Amino acid sequence: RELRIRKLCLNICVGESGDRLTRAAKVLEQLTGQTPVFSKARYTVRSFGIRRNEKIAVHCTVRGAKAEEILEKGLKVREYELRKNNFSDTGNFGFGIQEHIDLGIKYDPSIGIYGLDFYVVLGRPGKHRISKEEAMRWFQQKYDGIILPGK
Amino acid sequence: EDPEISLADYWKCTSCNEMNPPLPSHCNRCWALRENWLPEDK
Ligand SMILES: [Zn+2]
Ligand SMILES: [Zn+2]
């Protein structure tokens, strides 16, 4: 009752600039009501066709009621079930889902399917550190969530 | 780069040992996927 969501970050990876990237931006706009920011490759990676500094992904930060809602959609897709691996030592956590359509976005054969990354940074409604275990029982109590053993 | 997270939010790629920001969930050096991020299939 005294631990809150500070922000939810979302990210869709494509790997190169073009149609599929720009469509991943739209998906984030539809899903989120905000404009996403394109990410650039940190390194070129020959065997994956990645070039340094190329736009290759899109991300968006959401706060407040919007963040809670999107998180819930994500958790429902995951059936409210994460692993201890998903929880950082900082008291934050994240996870992925295979298909964005499962949040309730319509499938378009033109668009295709996107994987989606979630990262949730927690905070206190006020600087005392949030442990990995506090975030775990927060998730367990607030969402009746299940945290599978570490793999 | 981002004041709301720390290095403790970073994950270590087990293929090449690169420290990677929370997002994306593949390694920025070698592209290897992070383990136990996605739901496990049956
Ligand atoms: Zn990526
Ligand atoms: Zn790597």
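Following Swiss-Prot, chain B residues are numbered 293-334, in order.
For all residues, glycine too, the Cβ spot is worked out from N, Cα and C.
One mutagenesis experiment catalogued in Swiss-Prot, B:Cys305 to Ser, is accompanied by this note: No loss of ubiquitin ligase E3 activity. The Cβ of B:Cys305 (mutagenesis position) lies under 8 Å from the Cβ of B:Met311, B:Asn312, B:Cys319, B:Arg321, B:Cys322, B:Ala324, B:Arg326, each on the same chain and at least six residues away in sequence.
Classification of B:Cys319 (Zn(2+) binding site) by DSSP places it in coil, neither helical nor stranded. What Swiss-Prot records for B:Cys305, B:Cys308, B:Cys319, B:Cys322 is Zn(2+) binding site.
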Which of the recorded positions B:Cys305, B:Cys308, B:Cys319, B:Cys322 have a Cβ less than 8 Å from any Cβ in chain A?
B:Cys322
Check: same-chain CB within 8 A of Zn(2+) site center, minus B:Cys305, B:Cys308, B:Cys319, B:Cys322:
B:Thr306, B:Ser307, B:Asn309, B:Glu310, B:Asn312, B:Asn320, B:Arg321, B:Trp323, B:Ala324
